[PDB]
Amino acid sequence: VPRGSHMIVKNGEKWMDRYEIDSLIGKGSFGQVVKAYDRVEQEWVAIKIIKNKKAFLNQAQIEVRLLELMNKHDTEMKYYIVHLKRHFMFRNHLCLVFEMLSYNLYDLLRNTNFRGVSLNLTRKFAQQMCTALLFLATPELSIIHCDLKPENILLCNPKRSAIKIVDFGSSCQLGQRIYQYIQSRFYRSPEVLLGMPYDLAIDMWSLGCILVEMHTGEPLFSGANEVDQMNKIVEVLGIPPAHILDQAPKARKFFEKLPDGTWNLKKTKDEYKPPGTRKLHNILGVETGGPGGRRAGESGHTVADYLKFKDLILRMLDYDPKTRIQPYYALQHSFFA
Ligand SMILES: Nc1nc2[nH]ccc2c(=O)[nH]1
């Protein structure tokens, strides 16, 4: 019995007279992902190999149950979610066989030297992500991904705009509270930072953050820790509404209630732009040629196009999860007309 939790996988070995192991795609907390040729089906697959560790086996069983639930649906909207072909035990590890995709949206931004992709390509990603979130919001699914980020959105083909969401390992269904901290910090909603109840609206928050980053090349809210994160959110969006902070278990981690009942930022131990003064209108360069002025004298980047993009993003970054724009209504926005 091996001492380590990982599977030993040798490039070029063949599993079960079927899978020809090519190479390592990625390592993660869960285990590893290997590129393999399925000689039976004559196609590339990505095999996600789960560590022999109880916590990761449990996350992976949730992942399998949620992906299989999604597969029973007929709608074309299910094809924005990575397809689980099958799963098996091999050398005492749970192995999930996925369709093979191309590189992730972070890799795409790196290939721009972090100058961002066009507003036209951003629009195509936005429309597909809003469709994927509408699918997850189907009542019988009610799935919260809980870890949307550029690294978890993959292109199907390196020369095309089609994308899929991957990695439902941290996912849950509406009403569940499983993990103490959720979402990647730069993409983490205010309700999660505040220790408030969370629903599918946390994934729309993440999507808003992602789409700005895809066009500017830089994360909207690049916090070094939860306090720095909330402070970067407040630079752009102002102090959250009182009706939210008055109910937030962790309001006093970031804010302080003054004698008159109004909320301000908490005093530091002893630097940010004043609340609401880092305007998204200027981050996007709506009137000034887009990010860094670089989109002036290119088509598809008009002031009208930028106002529609800014307006949709600010509806996705509503502090109030009850009023934040829902996928069904985001798809009807004039940005997609
Ligand atoms: N390239 C690639 N394809 C994949 N499909 C499913 C997961 C995954 C991945 O991590 N990389």
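These residue numbers are counts, starting from 1, taken along the chain as shown.
When the header is checked for method, it gives X-ray crystallography, 1.8 Å.
Any Cβ shown, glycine's included, is placed from N, Cα and C.
The active site, proton acceptor annotation in Swiss-Prot covers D147, and the record cites a curator's inference as its basis. With a cut-off of 8 Å between CB atoms and residues at least 6 apart in sequence, the same chain places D167, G169, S170, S171, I182, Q183, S184, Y187 near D147 (active site, proton acceptor), listed in sequence order.
Around the Cβ of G31 (ATP binding site), a 10 Å sphere holds 26 further Cβ atoms from the protein chains shown. Annotated ATP binding site per Swiss-Prot: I25, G26, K27, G28, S29, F30, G31, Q32, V33, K48, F98, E99, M100, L101, in sequence order.
Cβ neighbours within 10 Å of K48 (mutagenesis position), excluding its own Cβ and spanning all shown chains: 27. One mutagenesis experiment catalogued in Swiss-Prot, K48 to R (Swiss-Prot position 188), is accompanied by this note: Abolished protein kinase activity.
Sequence-distant contacts of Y181 (mutagenesis position), defined by Cβ-Cβ distance under 8 angstroms and a gap of at least six in the same chain, are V192. Annotation note: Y181 (mutagenesis position) sits in a coil segment as assigned by DSSP. Among the sequence features in Swiss-Prot, the mutagenesis site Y181 to F (Swiss-Prot position 321) is noted as follows: Mildly reduces kinase activity. Does not abolish autophosphorylation on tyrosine residues.
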Cα-Cα distance maximum in Å, computed over every pair in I25, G26, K27, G28, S29, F30, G31, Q32, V33, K48, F98, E99, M100, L101 that the record assigns to ATP: 21
Pairwise Cα distance for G31 (ATP binding site)/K48 (mutagenesis position) [Å, integer]: 7
Cβ under 6 Å from ligand 1: qualifying recorded positions of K27, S29, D147: none
Proximal but sequence-remote residues of the same chain as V33 (ATP binding site) (Cβ under 8 Å, at least 6 apart): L24, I25, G26, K27, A46, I47, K48, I49
